[PDB]
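Participant: One structure, as structure tokens, below. Some questions next.
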Amino acid sequence: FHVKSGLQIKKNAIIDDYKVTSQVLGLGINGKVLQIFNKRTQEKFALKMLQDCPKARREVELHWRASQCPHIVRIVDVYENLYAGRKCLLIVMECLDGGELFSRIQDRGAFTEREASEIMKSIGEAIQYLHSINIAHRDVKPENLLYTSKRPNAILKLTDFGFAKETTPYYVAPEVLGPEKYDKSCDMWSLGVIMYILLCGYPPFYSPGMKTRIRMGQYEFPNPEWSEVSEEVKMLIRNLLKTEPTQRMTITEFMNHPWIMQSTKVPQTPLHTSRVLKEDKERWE
Amino acid sequence: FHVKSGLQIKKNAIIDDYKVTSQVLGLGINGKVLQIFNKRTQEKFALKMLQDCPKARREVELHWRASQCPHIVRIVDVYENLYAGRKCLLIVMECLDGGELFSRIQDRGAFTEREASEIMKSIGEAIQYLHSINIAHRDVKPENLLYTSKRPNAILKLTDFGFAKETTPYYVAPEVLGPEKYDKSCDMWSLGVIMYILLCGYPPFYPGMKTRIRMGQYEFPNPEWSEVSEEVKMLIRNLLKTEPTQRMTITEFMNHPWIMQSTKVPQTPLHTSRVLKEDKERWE
Amino acid sequence: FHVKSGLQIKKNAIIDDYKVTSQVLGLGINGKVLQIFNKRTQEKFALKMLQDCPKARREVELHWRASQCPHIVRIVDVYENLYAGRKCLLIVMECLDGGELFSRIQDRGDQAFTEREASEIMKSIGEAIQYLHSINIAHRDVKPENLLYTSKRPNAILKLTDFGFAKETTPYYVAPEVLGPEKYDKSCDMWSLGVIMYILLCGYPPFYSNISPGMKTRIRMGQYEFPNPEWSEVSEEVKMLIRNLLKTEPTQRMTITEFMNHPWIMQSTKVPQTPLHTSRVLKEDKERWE
Amino acid sequence: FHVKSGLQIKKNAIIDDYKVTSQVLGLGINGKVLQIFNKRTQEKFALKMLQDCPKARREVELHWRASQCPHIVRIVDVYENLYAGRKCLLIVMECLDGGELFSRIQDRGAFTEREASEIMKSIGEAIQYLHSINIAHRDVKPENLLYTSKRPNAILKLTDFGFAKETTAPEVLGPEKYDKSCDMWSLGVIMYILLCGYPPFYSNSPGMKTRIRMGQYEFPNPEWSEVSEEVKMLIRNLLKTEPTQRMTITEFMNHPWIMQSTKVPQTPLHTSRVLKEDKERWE
Ligand SMILES: O=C1NCCc2[nH]c(-c3ccnc(-c4cnc5ccccc5c4)c3)cc21
Ligand SMILES: O=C1NCCc2[nH]c(-c3ccnc(-c4cnc5ccccc5c4)c3)cc21
Ligand SMILES: O=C1NCCc2[nH]c(-c3ccnc(-c4cnc5ccccc5c4)c3)cc21
Ligand SMILES: O=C1NCCc2[nH]c(-c3ccnc(-c4cnc5ccccc5c4)c3)cc21
């Protein structure tokens, strides 16, 4: 019997409990994230500021639901305050000072196929949890993937529920148990894009003729970066980047794929990612 | 960085915390106001009783938002209780035992043009705050303006949000930033009517009244108005324009020299004080 | 920086510029195609006659857009004229006197038809569909009659014609479904390509006649085979490609990019030279081809 | 009897006639502006690229109509081409290499009240023309006001019809909402910056939005202590929050400060320096 507690929204002023600096820690889809300190404990936290409305209510509601998952940024507290005579949802979440995923990769001098498999598996776990509770994230990108600390055993966590949406006898088919459109399969594409970048350092879709190469599904595995990468992985990427949403692999199929399943039986082959990523600081702004 | 706390609705029975008398302190647009006492502190407060629904919810919501302003009656607590098996919003607000604005004026024996200016400025300040946070009051009248105490330095406060309504790159015109009808300019009219009564003791508008209002037929008759500067008459004339869009905005009003420099306004005495008691009859 | 010129509709009488014969060169979905000659140059061209309306305007518009592609019949000029007191779009296009695709196949004996050549043909049909899809146009009528050769000379280019059914189909991490709706218009060309590929390898269609209201059900069921003796030489790789274009569920069907990347199309010149029965089965079956 | 020719859209490829560089000359509301060169004449021009649709058709249409006015950027040619298999309106316009209005002001070391009057008059004239032919511009901002050359006698020109809209006793001759009066506000904002170097409505961000709807601004010293009460009164009247209280363009062109530009005091303003001294919060 597992129940977890529901969301108690605090109504007292947030400045009673926290010291709010104005150091920006990130730009969210609807409001920026600031660095704040626990007044009593001195410890550091992140504050996202949203203006109260049905949209912001849903973000909080959906994020709270997924907050239990180990690979999703944990919500510490939610405040409802008045700011310049308007209502406000203020979300306090744990501090992910390990920085973005591709910043950590970019800081070495090498990255291996087996580590890429381990990263992908933990992103997968987050998506898997979300989907299993009928939430599509709809905005899985490089900027939303942060580490808890700089210490080498930090956990990778997913952030930002600004685009998240809800997706809704005993031999009965999955279609007959509630409608459900393509919301979910759209995370599966992101997973493919991220996997591609993780293995070579650049996106599969490049520099108005980009928009058509995406709908056509025109990309490659060019050398020298991809010449070591096993055909097994190329085949998995090919299957996540299918232009037709229903041809795309589901998250359960993905977590069961042997390349993800047995992360520790994947070849230790080195990739170019680490260098290609810093060598291309320009067109990454 | 200023945040103020949001509204925490108390769910426990109000009678746990307050002794509720049935002495009526006023009749609100939707429910009367009763005198109550803080059980623990003995101190006196006012309780407004509303039946829960979308209308009442909005009154509380809007009033809470404006409650920060010094010139608007402060909400102490909001209770949600069951009363005769129906849901209830009960609002506890500070006790304004200084009485109504025109009751205080009516009790001397004289009132000056400078004091009228100081009164108008504090009412102005209330409207200015409301408008700046996009709320129109829509019911600014004599009964809704009360004083905190009888002590001569009491603050004047605005009450009753029963009619209040919400009114909705960086060089773009005010019309292109959200629609907005005449909700606000309707306060500006009340301001004119109150200013008029403050300066002479009677209203500018006396079934043929209904047409004198839409026509804009009123005067500044003697002897009351013969002392009153042309500058003030001109301000009143501009608040009482029948065409809403011709009317002065609250920012223009607060910037008007007669309001701006209250203390540079002539000390000339008005008839208000006497005309007001001398006319107790047609004020019921 | 590649811009191409837009369409200038000529308003003067077409008969100022061309001699119009009434030799029919083909029947289009909405109006026949006639043989015409450039008055000044003596050279031969084809004229398609459409009656002006939103439908005909779209045909011209879409065809013009696709006209750039090397494997789509080139539009030379468009006239807007009055014919019997009604408005008219007259389209002048290059002359494809090499004839239909299956007419050329049907005319050999001397060096038979090979699997490698079928691969080269399929690749050039694919290139036309690929271009169309990439500019968001579905052709929706890719059949044998719409595939013609520029000349009889053995190095002639194969070209696709007839836009009478053509229809328009509408940061860096965004899914293809979130960039505009789009139904099954395109995947429907992919089926044609499968049917054409099948005929190209054996000389008959995968879906038959007889009963013949029972052909309609064998199509929706997906009942067809690779019978012998024709298919016994054909590699399993090709059969697998056809199986995948002829899927009855449109979404299961291969996209044009996957098709152009398939090794059998990609490396046309690495495809076995194995001879097919197509050439003979095609003339041997002149009857039920009318 | 004055007729002017209508718009002939060229259908041939634009690269037949022009060499198209990819040096960006500005960012428009719907598509950027590029530097291009006349292949035969060698002369320089600006190319705005729009994707064909009803929106773009209207921009071209309305811009062409206003292109006659001396204070509106002149359209040279309009091409309709295929670009990556989609239709395109390409607009070729005269090259305004004098730069933006506030860049020219920012480059001296002084600006006078009389010159601000002359600038405001020429902006006024463009608006006046537009309004008289029933077109509201709806996007009169600093970035849309450019000079023809660097030469000190260059003409100031208004650009970008991406927001322009057609606007159809004076009330009984056709409806018409507040489209026009919204240009009148822009004129006030521009005039305000022209006289002191900063906008009337500040940064400090969500409380700016309310200061605009409230109409809270000032004429603070030291910048405004020299500026005549007559001008402050004109600005006050263009910045009225109520659109119908706002001055019309005809009243504006007839105001003595605009009418007699050359009878306006030569008093120097701080604009020139306040503008470079504040390069930061202007990005
Ligand atoms: O929801 C969001 N919107 C988009 C970006 C974002 N970052 C965060 C976030 C949350 C917790 N911690 C951080 C954070 C803390 N410290 C950092 C140090 C150095 C780099 C990045 C950091 C991010 C960011 C939340 C969101
Ligand atoms: O919201 C309202 N609607 C209209 C009636 C009203 N009275 C009040 C009010 C609020 C606080 N104090 C009082 C009050 C207290 N003591 C008094 C003594 C004598 C006369 C009037 C008094 C009013 C009235 C609020 C409202
Ligand atoms: O749009 C169309 N509708 C379907 C039939 C068709 N044929 C053509 C066409 C176009 C250009 N040339 C020809 C043509 C020319 N010369 C020929 C000589 C001998 C046989 C066939 C020929 C076809 C046909 C266009 C269309
Ligand atoms: O319609 C528009 N949208 C907003 C930006 C813009 N710039 C232009 C434009 C038009 C003509 N010339 C220029 C131009 C040319 N050369 C320049 C050199 C240096 C600075 C600015 C320049 C502007 C810009 C048009 C538009």
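By Swiss-Prot numbering, chain B shows 46-154, 157-215, 227-264, 273-350, in order.
Method on record in the header is X-ray crystallography, 3.2 Å.
Keep in mind that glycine also has a Cβ here, set from the backbone N, Cα and C atoms.
In case it helps, Swiss-Prot gives these features for our protein:
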BINDING   B:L70, B:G71, B:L72, B:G73, B:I74, B:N75, B:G76, B:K77, B:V78, B:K93  ATP binding site
MUTAGEN   B:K93 to R  Kinase defective mutant, abolishes activity
BINDING   B:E139, B:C140, B:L141  staurosporine binding site
ACT_SITE  B:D186  active site, proton acceptor
MUTAGEN   B:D207 to A  Kinase defective mutant, abolishes activity
MUTAGEN   B:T334 to D or E  Mimicks phosphorylation state, leading to elevated basal kinase activity
MUTAGEN   B:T334 to A  Slight decrease in kinase activity
MUTAGEN   B:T334 to E  Mimicks phosphorylation state and constitutive protein kinase activity; when associated with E-222
Participant: Could you check which of the recorded positions B:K93, B:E139, B:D207, B:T334 is the closest Cα neighbour of B:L70 (ATP binding site)?
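Facilitator: Considering only the listed recorded positions, the nearest one is B:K93.
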Participant: Note the Cβ centroid of B:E139, B:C140, B:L141, the recorded staurosporine site, then list each other residue of that chain whose Cβ lies within 8 Å of it, in sequence.
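Facilitator: My list of surrounding residues reads B:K89, B:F90, B:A91, B:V118, B:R119, B:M138, B:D142, B:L193, B:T195, B:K204.
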Participant: Could you tell me which of the recorded positions B:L70, B:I74, B:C140, B:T334 sit with their CB under 8 A from some CB of chain C, listed in sequence order (or 'none')?
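Facilitator: In terms of proximity to chain C, the recorded positions that count are none, since no Cβ is under 8 Å.
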Participant: Sequence gap of 6 or more, Cβ distance under 8 Å: name the residues on the same chain that satisfy this around B:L72 (ATP binding site), in order along the sequence.
Facilitator: B:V78
Participant: Checking the recorded positions B:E139, B:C140, B:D207, B:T334, which are within 10 Å of B:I74 (ATP binding site) at the Cα level?
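Facilitator: Checking Cα-Cα distances against B:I74 (ATP binding site), the recorded positions within 10 Å turn out to be B:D207.
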Participant: Inside 8 A of the center formed by the CB atoms of B:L70, B:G71, B:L72, B:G73, B:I74, B:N75, B:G76, B:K77, B:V78, B:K93, which other residues of the chain have their CB, for the recorded ATP site?
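Facilitator: Along the chain, the qualifying residues are B:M94, B:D207.
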Participant: I'd like to know which of the recorded positions B:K93, B:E139, B:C140, B:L141, B:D186 sit within 10 A of B:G76 (ATP binding site) at the Cα level.
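Facilitator: Of everything listed, what lies within 10 Å of B:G76 (ATP binding site) (Cα to Cα) is B:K93.
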Participant: Cα-Cα separation of B:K93 (mutagenesis position) and B:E139 (staurosporine binding site), in Å?
Facilitator: 11
Participant: Which residues in the same chain, at least 6 apart in sequence, have a Cβ under 8 Å from the Cβ of B:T334 (mutagenesis position)?
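Facilitator: B:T159, B:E160, B:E293, B:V294, B:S295 - these are the non-local Cβ neighbours of B:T334 (mutagenesis position), listed in sequence order.
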Participant: Given the recorded positions B:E139, B:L141, B:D207, tell me which ones have a C-alpha lying within 10 Å of the C-alpha of the residue listed as 'active site, proton acceptor'.
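Facilitator: So far as Cα distances go, the recorded positions lying within 10 Å of the residue listed as 'active site, proton acceptor' are B:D207.
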Participant: Please work out which residue of B:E139, B:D207 has the most C-beta neighbours within 10 angstroms of its C-beta, and give that one of the recorded positions.
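Facilitator: Answer returned by the neighbour count: B:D207.
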Participant: List the Cα distance (Å, whole number) between B:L141 (staurosporine binding site) and B:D207 (mutagenesis position).
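Facilitator: If we compare the Cα positions of B:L141 (staurosporine binding site) and B:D207 (mutagenesis position), the gap is 13 Å.
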Participant: Write out the long-range same-chain contacts of B:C140 (staurosporine binding site), meaning residues 6 or more apart in sequence whose Cβ is under 8 Å from its Cβ.
Facilitator: B:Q80, B:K89, B:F90, B:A91
Participant: Considering only the recorded positions B:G76, B:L141, B:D186, B:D207, B:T334, which possess a Cβ situated under 6 angstroms from at least one atom of ligand 2?
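Facilitator: Checked recorded positions vs ligand 2; flagged B:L141, B:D207.
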Participant: Validating a neighbour-count step here. Other CB atoms within 10 A of the CB of B:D186 (active site, proton acceptor): how many?
Facilitator: 19
Participant: Please give the ATP site's span as the largest CA-CA distance among B:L70, B:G71, B:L72, B:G73, B:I74, B:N75, B:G76, B:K77, B:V78, B:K93, to the nearest whole angstrom.
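Facilitator: That value is 14 Å for the farthest Cα pair.
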